[PDB]
Protein chains: 6
Amino acid sequence: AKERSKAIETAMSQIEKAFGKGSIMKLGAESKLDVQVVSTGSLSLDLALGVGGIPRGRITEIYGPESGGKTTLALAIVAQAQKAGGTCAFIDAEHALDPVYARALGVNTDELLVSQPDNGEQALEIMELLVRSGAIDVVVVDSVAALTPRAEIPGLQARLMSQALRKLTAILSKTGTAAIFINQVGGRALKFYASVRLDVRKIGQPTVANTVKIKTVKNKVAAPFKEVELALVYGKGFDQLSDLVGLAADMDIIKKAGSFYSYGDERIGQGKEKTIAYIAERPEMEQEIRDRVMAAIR
Amino acid sequence: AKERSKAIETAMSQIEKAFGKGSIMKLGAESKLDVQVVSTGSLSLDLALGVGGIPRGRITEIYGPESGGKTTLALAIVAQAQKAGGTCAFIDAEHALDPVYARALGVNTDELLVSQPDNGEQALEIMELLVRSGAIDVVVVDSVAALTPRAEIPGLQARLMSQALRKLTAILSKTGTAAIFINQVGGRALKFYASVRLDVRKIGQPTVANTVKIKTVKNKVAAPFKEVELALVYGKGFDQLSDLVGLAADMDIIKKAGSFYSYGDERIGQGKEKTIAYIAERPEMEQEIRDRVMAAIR
Amino acid sequence: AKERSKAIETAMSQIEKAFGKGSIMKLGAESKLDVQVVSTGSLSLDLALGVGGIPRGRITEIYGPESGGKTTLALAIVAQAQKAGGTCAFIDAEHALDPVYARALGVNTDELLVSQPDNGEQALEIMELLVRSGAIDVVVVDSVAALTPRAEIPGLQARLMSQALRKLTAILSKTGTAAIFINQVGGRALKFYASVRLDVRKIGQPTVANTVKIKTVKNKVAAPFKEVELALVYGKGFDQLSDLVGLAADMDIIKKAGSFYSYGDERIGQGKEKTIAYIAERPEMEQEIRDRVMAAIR
Amino acid sequence: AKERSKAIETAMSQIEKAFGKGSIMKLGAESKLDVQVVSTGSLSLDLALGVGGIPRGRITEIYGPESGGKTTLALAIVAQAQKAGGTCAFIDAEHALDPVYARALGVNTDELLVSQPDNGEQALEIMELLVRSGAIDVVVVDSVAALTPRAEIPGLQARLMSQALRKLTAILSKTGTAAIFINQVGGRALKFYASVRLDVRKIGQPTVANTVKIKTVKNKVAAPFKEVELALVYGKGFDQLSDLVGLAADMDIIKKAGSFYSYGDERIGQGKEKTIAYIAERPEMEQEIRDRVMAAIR
Amino acid sequence: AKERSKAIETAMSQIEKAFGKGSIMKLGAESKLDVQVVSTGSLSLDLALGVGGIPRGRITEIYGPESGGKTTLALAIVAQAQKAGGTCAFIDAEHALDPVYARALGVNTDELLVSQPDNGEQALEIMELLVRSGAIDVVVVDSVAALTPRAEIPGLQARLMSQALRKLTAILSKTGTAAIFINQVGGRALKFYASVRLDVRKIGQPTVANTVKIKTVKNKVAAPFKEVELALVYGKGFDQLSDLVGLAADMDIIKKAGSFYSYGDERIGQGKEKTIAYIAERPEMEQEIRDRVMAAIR
Amino acid sequence: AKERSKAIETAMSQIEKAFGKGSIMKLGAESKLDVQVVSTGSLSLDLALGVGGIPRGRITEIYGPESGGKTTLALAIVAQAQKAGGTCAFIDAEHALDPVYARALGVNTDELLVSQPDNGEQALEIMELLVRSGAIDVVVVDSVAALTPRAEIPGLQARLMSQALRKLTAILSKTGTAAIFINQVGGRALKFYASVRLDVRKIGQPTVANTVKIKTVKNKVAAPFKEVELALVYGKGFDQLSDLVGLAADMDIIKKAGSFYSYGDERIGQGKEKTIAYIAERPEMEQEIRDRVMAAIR
Ligand SMILES: Nc1ncnc2c1ncn2[C@@H]1O[C@H](COP(=O)(O)OP(=O)(O)OP(O)(O)=S)[C@@H](O)[C@H]1O
Ligand SMILES: Nc1ncnc2c1ncn2[C@@H]1O[C@H](COP(=O)(O)OP(=O)(O)OP(O)(O)=S)[C@@H](O)[C@H]1O
Ligand SMILES: Nc1ncnc2c1ncn2[C@@H]1O[C@H](COP(=O)(O)OP(=O)(O)OP(O)(O)=S)[C@@H](O)[C@H]1O
Ligand SMILES: Nc1ncnc2c1ncn2[C@@H]1O[C@H](COP(=O)(O)OP(=O)(O)OP(O)(O)=S)[C@@H](O)[C@H]1O
Ligand SMILES: Nc1ncnc2c1ncn2[C@@H]1O[C@H](COP(=O)(O)OP(=O)(O)OP(O)(O)=S)[C@@H](O)[C@H]1O
Ligand SMILES: Nc1ncnc2c1ncn2[C@@H]1O[C@H](COP(=O)(O)OP(=O)(O)OP(O)(O)=S)[C@@H](O)[C@H]1O
């Protein structure tokens, strides 16, 4: 009646011995897996992701319908990796990157490495060369579908992926490089090699601004199946501050009392609008609350 | 003319001697096979299943079209196994589990063990480790198709299944673990190793609520080929109470007189709506009628 | 010029001496082989079969495309064997038996013995145990293809069949058990061991009701190569009465005069519809005409 | 320079002394070997066969692809043997004989002897018993492939054939029985024992009607390697009349003058259609032209 | 330093004394062995063969894959032997000879002697009787593999060949008969008894026309190991004229000057096409150039 | 403790007195046996062979799988014997010699003596006549297996070999003729009569070019069991220069300094490719380095 609760954590261990940490876990368990992260920019999503952002040295797949927020999300991450002093690369087979918007998302466009390959083989190879340099923080692949095989310009891409993803995965596990694959819905190789899989899609009616639900359909670094609903406004992206003020208030990082918000024993505005607007004027403050929240999740 | 009726039950015995109980039986025979069960939540189905729920220590396959009710059914069972104080595990290769809905089905999400393997081998292996712990009541595999072989990322999965199912079956026979395999329609190994096979598919036009027929196409624990038609309403699942009030009334567990229902020499509502609503307010009552009906089938 | 006609029947005899009755025969010859039969329910087919139904103590193969009528035919036969007071068994490796329909075909579902084996060996073995009891009238095997070998869960089933069919054939020859094997198109062992082989397939366009041609491609009990075209209506099966009224009229068992039908010097309806409807109201009558027709063929 | 032409016919003789008539011959030589024949129904083929039809007391192999015309040809021959007052037998291991079609080919179905053996040994044995009766004109074996050995239900059939064909050949040489073996492409024993080997296969595109080339790849009774192209129309068979009107016209048996055909100093139609149609109305005439053409070839 | 060059030609002589002319020779030596020949039709091959065609009184083996050109080559030779007024024979155990094609190769079909034996013994015996007549120029055996032993209808054919080839070789050495054995790849007896062995196989991609390389892997009448690449066009055979115009031009038999060809101080066309076409219209000319080239090689 | 080291070299002497030099030796001993050699073309192999090439007046067996390099090696040797002004002979019972390739290996095809015997006796006899002339430098026998006995066209070849090898060995010991026997794996007579036995077989995966290991499994002229791994490229043979540049560099015959190669106090290229390419342009140089290396080994 009790030695039962024992056999359970024993099998968990055996399973983790045989297949590694994260191979099996209770959905309500506290993650705590030791991995380096790259924040998405929206702390709630970082919180839902359990470990605080997308895991370095691992593959992350972001999929869903077109206009859903995949590219926005992806860019938000490089913007974050660059602000931390990192170097990112964009492997483009789509030809749709808007730099103006990418800058509106905080991406340093001029320092962004871009490659537009002739074929899927080449793309994966260019991806490998970079990650093998150990000096790249984030590599975004856009997109999985566009990655057509060389000879095709009988199901060789399903194998191209499997073949290269296998090779890429081994080397990547030890580089601190977060590899992001965008998928508009070979994905079967990705489905199993990815450590994280984000389902991104718009919900409801627009307003200029739309709401997009993001679900962690797969997470081998923390409990999966947690979701978040963010606000994606045209030309601006996901409203990170609204997200920040909300989550920091809930964690008591910023004290809220009815409609009154304060930080550091100092009133910073009444109502979310005034308060998110107060932080918007102080980068110092935004950053500090951001690290406080990051640190807390972690 | 009479010693004939003898030769018949003699061959039945020989057949059962050689291949075990349930190897052959008259379709109208009273089951009565001594096996532990895990209720599906819908008593009619428990009744159709002959032995009161899906059999522990055995494999159960639930198949049919997508959106048919397979996952709902499966979750209903773990919800039931947990409410009885058990521990369940979900082996996911599909990446579609909605916890909110799983909770709406009565599943304790936080205590639910989840695994999202890299390949079919790994999945079956993780399944084995758990069942071998003897502390797991229900393991759900979702799904059979997604269980792609390792090397494939020439028909190795048909053998992977046969190979592991063989091994799993032996050990499982003595663990009190009910293993559920969901199948969207290697299944040939399952077809023969499964002790129970449920055909689940929607029938007719929706209403928010749809009707799904469930047939016991295979039953090695009780007479096969019995079917049931349940109501599956969006976000709620199968209407268990409607099923309960109906079946308990028919068994005289709850007395019905025209449109008048009563329980314990005490009126509990006029009409099914009022009566299912009366039970809905008393968990004590729902449970007691539930055990009374279970006990009766058994 | 005449002693020729002699040498012919002499060789026929020698051939029948060496290999048994039915080893060779003129296609237009009157069967008359002394064997017990189990009516198919459609008298024309019983007539085409020469000896009045499928032969007891022998193997009968029913093959053709799926949805062709094989299972319907098979069930019709057990329905017939049961109505004569017999006991039948169904060896199922397909898992598709619809009891509701089986009852709509006249099968006593509750008294029907059912077995759902783990492998082809087991199935054939269960078949043997039953037939060896000498108390089983009809055993249906569904189906030949599904009968996969044990070790397979290099062409062992072609030998499994040959091996068991050989053994089964010897014992069966003396049991009064009619063994039916359904085949969706090891069949090479069956092809040669079967005494009767029915080709069943739908012809033309449906109407709810479809027409199915049934040919006696093999008959070692009566002249082979006779065919019949029956009406198979959804949920009902083959229209036996239409067949009955037609064949009985042609044999003068029921007198027809233009559109006027009569039986026992008594008018029973004008037109087939009215007449088949008249018999449909009198089981006594249907049965008596049925035995009269049976007796005549025989 | 001349005594050379002598040594040639001397060796031919020696060769024929040692191995019999037909052991060697010039491809353009006039057959004239004294043997009884059974017409194929198509006079051109009878003409190509050199001796007027397939040779009695000898073996004839008819091979080629399925749907090529082998069975049609074979049936045409029995139809011919029966019309001459003979008795034929069909040894079937294929189970595909369509009597309706066989009648459409002129075969008297009711007087046709049929045997459907349990094994290749039995078939050959039944073949022997019949031919040994000396009262059988044509025996058709369908087919060589289906003739599987008894014990097989290590290359025993290649020997079964060799063994029985050897025995059959000796006795057959003196019975006036024409033995036909159909072969879908043990055949190595046949290849050498057959006195005639017909290659039958469809050529070109259909029209209901298809063209089939028939080549005498082996002929030990007349010059080999002559071929014919016949018209095989569905349900009807090879167009014998078209063949007849054509060949009789060329032999001046029926006078043709441009588009004008006449017979017996009497006009019988303008154009082949009208003329073949004129003969089609007079069996007396068809037969007489048929014997006139036969007699001529011979 | 010089008496060395002497010992060499002395041993050559001794070797030739002991085993005959051709027992040993320098690969670049001028053949010049006095033997009668039968041209292959392609002068290059006649030239490669050293002595101008296949040697009479000797055995020649032609082997290689099916569809390689063996039969074409063989027929080309009889066509040549007949045009010189000779008589040829074809010993067929394959049953594939197409006379139409044989005529398209220049073979006089009607005067071609054909034999289709019952067994390998018989074939070799028929071969002997003919060659012993001293009136046969070419005997083709098709093929070595098909030549199955009598008793086989333990390695008796390897001995059958050795036994008969030994006997055949002695008598043949003095008959002017060229014996050709076709071999699809007992051949070990042939390998050593053959005086010439031609390796015939297609090379590269087709065009209707294919290229076939022919190598003299064995030549006891002239230097071995010379090869030729001919053009084999469907229904036509090896393009002899193209070969002729090419080789005659190189030998100055027909003068070529750039794209200008002339013969007998008379222009005969510009370019090979026009020139081979000019000869194609004048048999007189083709023949004369043919003998001029033959005479030259010789 | 010291007079021991004496008894050892004393027995060695006695053994060499009784059976000759090379009868026993330390595996690390310096060969130095006075024998004339014929270089293989690959200096490493000449070095591994201890005495600089295959020994004249002795027998050398080259064996291994087909396509291993045996024939290539053998031809390389005659190419070498001819370049030194010698005369070689090829005794062929295989019929596979490609002169084009033989020329690509440096063999003067026109001056190469070729014999294609009727039987093993004849081959060995022809071998004897030549070697007895004392004017032949290299005789290659291809191959041992093909050398079938005369009467065989009970183990007479095992004796044929023993019989002739015995005779051949005595005379050969004094002729300066190097006899090479190729063996595809009577070989037992060879095994013991051979003074050298080379094991030749490909190792690993191809590249056009394959690697072949050659081991001196038997050496009665120098320490046995030394091996070499050469590069055999299609149509070219063993890469002799690569071998040459490598071995000469190691012997300081050509100075290497990192990636810098020089010869005669003069830079000849950076890297092996450039350097082997520099020698490839100067036959004078290749030869001189070749003799320098030869001389050194010797
Ligand atoms: N270049 C842009 N300029 C301004 N707003 C943009 C731009 N791109 C995207 N957006 C906004 O962000 C929303 C989602 O676009 P993205 O994230 O690219 O969509 P996605 O999920 O990447 O789908 P695709 O197939 O890549 S377009 C758009 O509907 C706009 O609201
Ligand atoms: N996440 C959900 N939230 C609300 N309702 C759901 C949800 N999932 C399923 N349902 C309801 O239950 C029905 C059947 O869904 P499921 O049982 O998952 O289907 P299924 O048979 O498992 O098919 P798949 O292939 O697994 S989706 C749906 O049509 C809805 O009516
Ligand atoms: N369960 C059923 N309920 C109502 N009608 C049925 C049922 N099964 C069969 N039928 C009717 O009978 C026809 C033939 O079905 P069956 O005889 O099972 O076919 P079959 O030849 O057995 O082919 P399979 O492969 O067994 S489905 C169907 O097309 C329907 O017209
Ligand atoms: N039963 C039939 N009814 C109508 N036409 C037929 C029938 N059988 C054959 N035919 C016609 O004759 C053609 C050749 O059929 P057959 O001679 O049986 O072929 P075959 O050469 O015997 O090949 P198999 O393998 O025996 S079917 C068919 O394509 C039809 O044109
Ligand atoms: N009967 C034919 N009619 C037209 N072209 C032919 C014929 N036979 C052969 N050919 C042509 O000649 C080529 C070689 O055929 P053959 O010389 O018979 O081959 P082969 O080397 O004799 O091989 P097998 O095994 O005898 S078929 C064919 O691929 C065609 O290009
Ligand atoms: N005629 C050739 N033309 C081009 N390359 C050749 C030729 N012969 C051999 N080679 C090359 O050399 C390799 C070895 O062939 P050889 O030395 O003949 O083999 P082997 O050891 O003699 O085996 P066998 O049984 O004599 S073929 C081949 O795989 C090719 O890479």
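Just so it is clear, chain C uses Swiss-Prot numbers, and the residues here are 15-167, 176-207, 223-244, 251-341, in order.
The way this entry was determined, per its header, is X-ray crystallography, 2.5 Å.
Each Cβ is built from the backbone N, Cα and C atoms, and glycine gets one as well.
Here is what Swiss-Prot records for this protein:
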BINDING   C:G78, C:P79, C:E80, C:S81, C:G82, C:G83, C:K84, C:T85  ATP binding site
VARIANT   C:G224 to S  In rec30; DNA-repair deficient
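Feature map: annotations from Swiss-Prot on the structure.
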residue	record	DSSP (3 states)
C:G78	ATP binding site	strand
C:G83	ATP binding site	coil
C:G224	variant position	helix
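Residue pair C:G82 (ATP binding site) / C:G224 (variant position) shows a Cα separation of 18 Å. Under 6 Å, Cβ to nearest atom of ligand 3: this is the test, and of the recorded positions C:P79, C:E80, C:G82, C:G83, C:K84, C:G224 it is passed by C:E80, C:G82, C:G83, C:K84. Between the CA atoms of C:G78 (ATP binding site) and C:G224 (variant position) there is a gap of 12 Å, rounded to the nearest whole number. C:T85 (ATP binding site) sits 17 Å from C:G224 (variant position), taking the CA atoms of both as reference points. Residue pair C:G83 (ATP binding site) / C:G224 (variant position) shows a Cα separation of 19 Å. A gap of 15 Å separates the Cα atoms of C:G224 (variant position) and C:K84 (ATP binding site). The candidate set comprises the binding-site residues C:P79, C:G82. Of these, C:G82 has the most other Cβ atoms within 10 Å. The most crowded of the recorded positions listed here (C:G83, C:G224) is C:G83, judged by how many other CB atoms sit within 10 Å of its own CB. If you look at the deposited chain, C:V207 and C:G223 flank 15 residues with no coordinates, and their C-alpha atoms are 12 Å apart.
Cβ atoms within 8 Å of the centroid of the Cβ atoms of C:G78, C:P79, C:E80, C:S81, C:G82, C:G83, C:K84, C:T85 (the ATP site) belong to the same-chain residues C:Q206, C:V237, C:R238, C:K239, C:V255, site residues excluded.
Counting every protein chain shown, the Cβ of C:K84 (ATP binding site) has 27 other Cβ atoms within 10 Å. In this structure, the binding-site residues under consideration are C:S81, C:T85, and the one with the smallest number of other Cβ atoms within 10 Å of its Cβ is C:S81.
Listed binding-site residues: C:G78, C:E80; maximum Cβ neighbour count within 10 Å falls on C:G78.
With 8 residues unmodelled in between, C:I167 and C:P176 have Cα atoms 13 angstrom apart. A gap of 6 residues interrupts the model between C:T244 and C:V251, whose Cα atoms are 6 Å apart.
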